[PDB]
Structures are given as structure tokens and as C-alpha cells.
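A.B. asks: First the structure, which I've put down as C-alpha cells, then a few questions once you've had a look.
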Amino acid sequence: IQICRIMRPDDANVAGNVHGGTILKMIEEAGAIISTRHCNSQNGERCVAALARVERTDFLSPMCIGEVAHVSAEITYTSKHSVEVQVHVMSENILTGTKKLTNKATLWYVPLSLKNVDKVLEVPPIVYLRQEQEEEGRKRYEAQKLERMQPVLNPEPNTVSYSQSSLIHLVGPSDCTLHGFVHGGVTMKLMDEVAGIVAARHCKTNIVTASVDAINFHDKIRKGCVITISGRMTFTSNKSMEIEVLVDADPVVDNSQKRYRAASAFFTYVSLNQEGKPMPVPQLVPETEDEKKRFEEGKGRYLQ
Amino acid sequence: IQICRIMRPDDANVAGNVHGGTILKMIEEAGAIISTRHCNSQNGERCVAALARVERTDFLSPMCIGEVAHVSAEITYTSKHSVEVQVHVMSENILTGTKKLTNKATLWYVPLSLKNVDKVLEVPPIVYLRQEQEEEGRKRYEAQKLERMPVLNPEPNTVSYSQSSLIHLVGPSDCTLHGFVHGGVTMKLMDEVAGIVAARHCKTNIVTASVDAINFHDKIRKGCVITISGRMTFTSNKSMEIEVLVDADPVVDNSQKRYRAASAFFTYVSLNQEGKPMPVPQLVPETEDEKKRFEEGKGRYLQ
Amino acid sequence: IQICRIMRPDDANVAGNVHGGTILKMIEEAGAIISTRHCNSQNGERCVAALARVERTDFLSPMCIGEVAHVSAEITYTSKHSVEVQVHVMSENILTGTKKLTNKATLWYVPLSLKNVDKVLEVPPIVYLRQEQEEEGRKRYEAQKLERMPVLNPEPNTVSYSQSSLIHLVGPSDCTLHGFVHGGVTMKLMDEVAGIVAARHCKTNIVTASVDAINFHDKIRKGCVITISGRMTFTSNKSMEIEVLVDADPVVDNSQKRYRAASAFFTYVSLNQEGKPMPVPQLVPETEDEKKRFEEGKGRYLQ
Ligand SMILES: CC(C)(COP(=O)(O)OP(=O)(O)OC[C@H]1O[C@@H](n2cnc3c(N)ncnc32)[C@H](O)[C@@H]1OP(=O)(O)O)[C@@H](O)C(=O)NCCC(=O)NCCS
Ligand SMILES: CC(C)(COP(=O)(O)OP(=O)(O)OC[C@H]1O[C@@H](n2cnc3c(N)ncnc32)[C@H](O)[C@@H]1OP(=O)(O)O)[C@@H](O)C(=O)NCCC(=O)NCCS
Ligand SMILES: CC(C)(COP(=O)(O)OP(=O)(O)OC[C@H]1O[C@@H](n2cnc3c(N)ncnc32)[C@H](O)[C@@H]1OP(=O)(O)O)[C@@H](O)C(=O)NCCC(=O)NCCS
């Protein structure tokens, strides 16, 4: 168990369910603390473990204000320079005594030198109880390694341009951060918000985050940047919607550095019935060639 | 009449000086407190005073972390349905003992029914010490009452070269006890985008000299997404004027249209190491609307 | 001697009552401001006063959103290296005009050099109006100086049934202008875990009556992870006392071991759905240390 805290009114959305960004920030905190503690076991160069990838997060059951969140983490795998961390988020009602599993996630972290930033160090190794666990971890590692290799016109209903949305945010201070960079939590909250906007615009009904499927942090964001979090619908099942979210970082004045793509993610959203079963959502129809390529790649991700 | 706090690390801008948004939020808080207490003075219908206009804010000298901010407020004038409030924000260094006058502003508030909102109620009158005070107040009131009646590939020093925008989804800690959001969140965002546009146009360090006309046209509720767009309007040889507009869109109801929630005019300058305004690059308008806005920027400059 | 602000939605819970943690941080802020101004009065070494002890905080009456808090402070007694500050928190309803005495506290601060931290400096003395004031101050100072020298499967209403803990990574708005964290957030987390254990033991709505001995043993720097652990010590027929302990371990430097940063005693009470205090279930000790802590908590209760 790496983090435990109380959900408060500011942790929720306007409706009263706790924000996806808050759950993501707790997940990141737990994974980062245990990964950082593990990569300084053998007392090497002083390092901090940075989140590089959210392999997957499942929103199994909703969390609400007043409940206590216990988020625990276990180090499954460590590569040459990366560590895989599995994290479980449970909610407990302190009066009712009930405890449910709210979220389940897998993340990837990599240690960065504190002395000379941008320098990756070698993860110390971990000892496994069963060899099948270690090879299954290696298989997942090689799978994720394999996987790694915006204009809007006048909109018609149920088109990509119709739901396409965007947030623009000036990154502020980070005083007590481990490094000079800002945590993935702020950016993930913004990504979740843009995904929710796109889903609600496309489906015109209640919506729920089913899962966040692949969050990649391409490079760090420093203070004084202004980030554009752009969200677009990529592919829809009959009962689910997929949203690509892209985070681009721009220097305000510094033309020494050019605009770059800082992060990318895929959100799977669903709308449920009063009973709690996934209801049919309107189907997205692509119009351009790139939209249809992204729809096909969404179907491929759907069946694999 | 009084509000006072200590400036802390989250209160600062990227530079490490107290954010302009934080100063504006404290000014709004002080004005709202004193006018709300005054508009329930005579024990009428229970009401709350809402900020409607920032007539002007002067950033005289910067404030820094660790200092204590003292914000004082005085009700200058009362109309039939509005209150004019003058506000001073002073900084106090608790170690050196030094105290500077950091900002000076005057605001306009309107009391709104708590029982039946959207109903504007009648401000109780204030008694003036001299008749000249009330006459100057009426003059200022009538002045403010009268005055209220897409970027392609850019070339440098144009409006399009500096034009920028922030987009924000209004969440739950932006709003008050009711669904409306404080003027503070919006003013902080306007200041941020104005600073962005000014830094893009002038390519050096800059500082807000004054905030000229913040008008709050309509309320913003939770669940809206607001676009705070900033563009440069007119430049002196040593000063720049930035227009900031707040547009609010309903996310889900496409029956409902986008509306203009707030508008303001920012004056930015770039200063020397000594502290004197240095020449800023000149804005050249390209379209007809750009120079129309440049011409009224010159008009505002000469008055 | 004074700080005042208006309470906003983030300072309160869903019901509209201000969190105890926010009141505690405001008390700390006011005390620190005046302690810092006094310990730089006569132009010694440039220093800032850090909160070391909360002698007691009484929650006399609740404060709610929209009311403005006026926090006043007075320097009661100063030792060789510490300053005693008494603080009153008053709430003002700006509509009804009513003002209540909400909370009253006594705190201890110690000046630390800004140039070389960990260096304690000598508090300048204060001149008393009556000799009895200084004599009572010396008595209280010597009293406080004297005073400073695992849950298995549980059965209901024992210590293990209620014992709880929070785990927190020091985040971005927790710290001061320097690497240390304000006492306010730490006290807020202590109040939260005390409320958690109290609600687990009492199965009702509950409220903090008073917090008695908050000691800040050592500072917490950025990059620590703190465990705020709370366990029940002794229960009256209508009151509960909860001991809260704050332990900090460094995440990155594994060279350093766990250390005890803070400790406090919270007394909680149980309310009805109407709002009347109901009798609380009696805590039963099982071990020898549990019964020692129950008896010494009773001793603290009878004082
Ligand atoms: C993570 C980061 C350091 C990657 O470094 P890099 O420039 O790609 O250098 P590398 O040569 O180490 O890249 C490959 C290796 O890095 C790690 N890595 C990089 N990207 C990864 C990804 N999407 N998923 C998992 N591991 C990744 C792995 O260690 C990978 O393979 P390995 O097993 O051979 O070590 C860099 O992209 C980054 O910092 N992104 C921003 C993360 C951030 O947000 N930081 C602020 C706080 S969250
Ligand atoms: C300002 C607001 C109340 C205007 O009210 P309205 O519905 O247009 O009603 P009216 O225009 O007929 O006028 C009512 C009074 O308000 C005054 N008023 C309205 N807008 C004003 C402005 N920008 N500046 C100065 N006075 C203004 C009017 O002068 C009038 O009083 P008067 O007769 O003494 O002149 C409305 O825009 C609003 O609700 N703004 C709130 C924005 C916000 O976020 N505030 C802080 C958080 S709630
Ligand atoms: C308070 C602190 C400076 C104590 O310093 P120290 O290393 O123990 O050195 P000493 O205690 O000998 O310093 C002497 C003074 O400190 C006072 N002091 C220390 N702890 C105290 C406490 N809990 N209550 C009251 N006084 C205390 C002593 O009474 C003494 O005063 P005196 O000499 O006039 O009698 C240290 O414990 C600390 O820093 N705690 C954390 C405070 C913090 O978190 N600051 C950041 C903002 S909250």
C-alpha cells in the first residue's frame, strides 16, 4: 500500500463522481514512489523514477466523496532501464465498512538522474517467485516495445469534426516537485477532461470512463509552456467510443525550441443504463482518408 | 473594508512574483465583502453583491512571496442599483518592515437577490461628507454608463503574430456556493492570456501596467467551457494594449449558443533594469477591423 | 495581530462547514506573521518564526461558507528562544451582521535564521503591563517545557477496530518558499485521520471539539512521504480522545531512516441527525499499553 487518502468535494466532477484525473494522479504517485524506492535499493547514483507509460487503467466501479482510497502497488518487472508496476485502487466507506476494487492499472517507469537530468540509469533487478511470472513480464515488455514502433471544418452530426474538442492551458508552478518538470497528473487530468468533453458532445447522453488504454509521455513539460490538449473520436463500437487525446507543448516566447508533441492517450468511454448495462452509442462515420485510417486502427486495437 | 493574507508559493506567476490574477482575486474579494455588507445594511431582501465592472487597476509596484497583502476598500458612490468601490492593495515585508502601495483599483458591484436570482435590487444610499464627493461620483457613474453604450500564417509584428487563446472547462472549485463562478478565475485567465500575447509580440520580459475595463456581461455556470482569447489592439511607442474576450460554450446542449461573458483591456509595458518603460515593437494592422480597433485604441490612449 | 479572509467552497465540506484543517492553518498563519514581525523588530539576524507547538485549539462554534474569518493574535510571553501567541478566530456573517467567537488557540513559535537554517535565535523580549502577566507566562512556559520531557482481526469498539492511517506524498502546494511544508497541511491531515478513526468507532457524524498537544518535532522537506497514524486512547461518556502521529521517511535517499515529525491529541464528539451531541460508545483497552494510555488520557481529560 503506497498511498491512502480521503476523497474531497474538489476531487469530483460537477456530477459528484470523483474525477478520472484524480484517480490517475493517485495511481502515478503510488507507482512512482515504489519505483523510486526500488531503484535506489543498491545505493547507486541518486535517481527519481519518472512515469513514461500508463499501460492500462480499468475503471471497474465508481468512487465517491467521503470514501477512503487505498492505492497499493507491486513491482512486477524491471527491464534494463524500465520497471513495470501494477497498481490497485480500492475504495472504502468508513461507516458502511464496504470495500470494493475501483481501479486496476499497469504503468511503466524509468529512473532519471537527479544530478544530470535527461540521463537514464539502469534499473536494479528484482527476484521473482516463479519463472513463468518473469517470462510473462518479459513478453508484456516486448509487446509494449513493439507497439511503440488537426483541422476542424463545419460539422455534420456524428462526424469527427462534430465532437473534436480542445483545451489550452498555461503550465504554472511546481514548487515541491522532485524534479523541475511537472507531474503527469496535471496533464492526465486535462486529458481526461478533454476526452469527457468529446464523448459528451458525440453521445449527447450520460457518459462514463470505461478505461484509459495507452498513455505515453513522449517528453517532459517545463514551467512556462502552454499545452494544447486536443481530443478527437477515432473509432466506435456499437456500445463503446474511443477517443485519441494529444498533448502538444509550446514555448510562449522561446523560439529556440519548437513546438513538440508531449503526450498521447486513448480513452474508451461508454454510456450505461439505469440498471448499469452499456447502452448503444451513436456510430462515428469517417469522411476523410486519415479519419478512416484511424477508425480502422481503432477496430484493430478493439480486437487485439 | 479589510482583507489581509500572506503571499505563498502557489500565489505566484512563473517569474516568482505574485500573480496578477491573485491581486485581482483579492481586490474582488474586498469589494464584494464591503458592498455585500452595505447592501444588507438596511435589512431588506437578503442579497449578495456581484462584481460587474473593474473600472481600473493600476499595478504600481510588484508584490513578492512572504509579504503580507493588505487590501482595503471604501464605497465611493452609490447609484440606483450599483456600488462604486475604491480598493487599495498594500504589501508589507514582515522582515524589513517596508510597506509599498502595490495596486490601486476601482470596481462596480450590483446586488443580486439571494431568494430570486437574476433580480437586481436597490443599493441603500450612502451619506457623503461633502457634496462635491457625490457630484464627482455621479459624474464617474454617468461616464461608465455612457461608455457601455481566426489567424492565418502570420508576419511578425501583426495582430495574428501575437494572437493567442486559452480554453478552460469550468469545474467545481471555480464556482461559488451557487452555480456561478467567481470573477477571480476569469480574471486570472484573462491576465494569463494577455501576458502570453504580450510576450509573443514583444519577445522580452514585460509587466502589466494597468487593467482598464473588465466588464462581466453574463454569469458563467459549472459545466461550461470558456475561451479566453487575447489579441493586440494598439501600441504606443512604449506601451501595448491587449484586448481579452471571454466566450462561453455549452458542452452538451447544442441547442444553446456561445455567449460573451467578459471583456477587458490590458496595458502591458517592457521596462529596463532601472525601471523605466523602454520602446516596444510597433503593431501594424493588416485588415480593416484591425486598424479600426487600432484607431479606438489610440482614442482610449488619448483619454 | 490580524488576518481576515472570506471562506470559500474549498475551505468547507459538502454541508457548508469550514474544515478544521483550514481553521488550523489560518491560526498558524496569523501566529507566524506576528511572531516573525516581532523577532525581526530590533534588527537582529533576518529570521522567520516556525510553529513548534499548538498548546490547545478550542472549536467553540462552527464557521460556514460565506462568512468571513477575522483571526487576531497577541504575543503573550517570550522565553529565551520561543514566543507564545494567543489567537482568536471570529466569524462575521455579512448579511445578518452577526459576529461569533468561533475558535480560540494558543501556539508556540521559534525563530530560525534565514541565512543558516537549523539555527535557533534569541526572541527579543516583550514588556508586560502587569507583573502577574509575565509570571503566569513563565509558569505556562515552564509547564510546557516540563511536559515535553499493527492491527489484527478486530472486535468492535476496541482500539484495533478504529485505528487508521493516511499516507501522503508531499506535493507541489504543500511546501513553503523553502523546501519545508507548512504546519497547516500537516495539521489538516491529522484532523482528517482523527475524524476517520472517530467515525469508524462511532458510526455517526462527528466533529472536532478541541486539539490539545500538537508538537512539531522535526521539519518535513520536499520528497518525503508521511504516514499520519491515528488511534483512540480514552473515551468519556460523550467525548473521545485520539492520538495522531506523523512519521516521515525519504523516498529517494534510502540512507535516511523514518523519523517522527509531529504528534497531537484530538478530542472528538458525536452529534445527532438534528445536531445534538449523543453519547459515544466506550473504548475498552485490551493490552497493558492500551490501559496505560487510557488512564493517562483520562488524566489529560481531568485538566
Ligand atoms: C521517459 C523518457 C526519459 C524516455 O527517455 P528516452 O529519451 O526515450 O531514452 P531511452 O534510450 O532510455 O528510451 C528507451 C528506453 O527508455 C524507457 N522507455 C522509453 N519510453 C518508454 C515507453 N513508452 N514505455 C516504456 N518504457 C519506455 C524504457 O527503459 C525503454 O526501453 P529499455 O527497456 O531498453 O530501457 C522521456 O521520454 C521522458 O522523460 N518523457 C516525459 C515523462 C514525464 O512526463 N516526466 C515528468 C514527470 S511524469
Ligand atoms: C452585471 C450583471 C448583473 C448585469 O445585470 P443586467 O441583467 O444586465 O441588469 P441591468 O443591465 O438592467 O442593470 C442593473 C444594474 O446593474 C448596473 N450595471 C450592469 N452592468 C454594469 C457594468 N458592467 N458596469 C457598471 N454597472 C453595471 C447597471 O448600471 C444597473 O444599475 P443602475 O440603474 O444604477 O445603472 C450581469 O452581467 C451579471 O450577472 N454579471 C455577473 C458576472 C460574474 O461572474 N460576477 C462575479 C461572480 S457572481
Ligand atoms: C522547533 C524546532 C526548531 C526545535 O529546535 P531544536 O532542534 O529542538 O533546538 P532547541 O529545542 O534546543 O531550541 C530552543 C528552543 O526551541 C523550543 N522548542 C522546541 N520544541 C518546542 C516545542 N514543541 N514547543 C515549545 N517550544 C519548543 C524550546 O522550548 C526552546 O526554547 P527555549 O530555549 O527558550 O526554552 C524543531 O523541532 C523543528 O524544526 N520542528 C519542526 C518545525 C517546522 O516544521 N517548521 C517549518 C514550518 S511548520
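FYI, residue positions are counted from 1 along the chain as it appears here.
So this one's X-ray crystallography, 2.6 Å, going by the header.
Backbone N, Cα and C define each Cβ position, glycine as well.
Feature list, courtesy of Swiss-Prot:
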type     : residues                                  : note
ACT_SITE : C:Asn13                                   : active site
ACT_SITE : C:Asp191                                  : active site
DOMAIN   : C:160-274                                 : domain 'HotDog ACOT-type 2'
MUTAGEN  : C:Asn13 to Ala (Swiss-Prot position 67)   : Dramatic reduction in catalytic activity
MUTAGEN  : C:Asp191 to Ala (Swiss-Prot position 256) : Dramatic reduction in catalytic activity
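Looking at the shown structure, can you explain where the listed features end up?
C.D. replies: In the three-state DSSP reading, C:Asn13 (mutagenesis position) counts as coil. The C-beta environment of C:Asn13 (mutagenesis position), restricted to residues of the same chain at least 6 apart in sequence and closer than 8 Å, consists of C:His19.
In the three-state DSSP scheme, C:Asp191 (mutagenesis position) is classed as helix. Long-range Cβ contacts of C:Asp191 (mutagenesis position) within its own chain (separation 6+, distance under 8 Å): C:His19, C:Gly20, C:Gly21, C:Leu24, C:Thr208, C:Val211, C:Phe266.
Helix first, then strand, then coil: DSSP counts for the domain 'HotDog ACOT-type 2' (C:160-274) stand at 23 helix, 56 strand, 36 coil.
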A.B. asks: Rounded to a whole angstrom, give the Cα distance between C:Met149 and C:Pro150, which sit at either end of 11 unmodelled residues.
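C.D. replies: End-to-end across the missing region, Cα to Cα: 26 Å.
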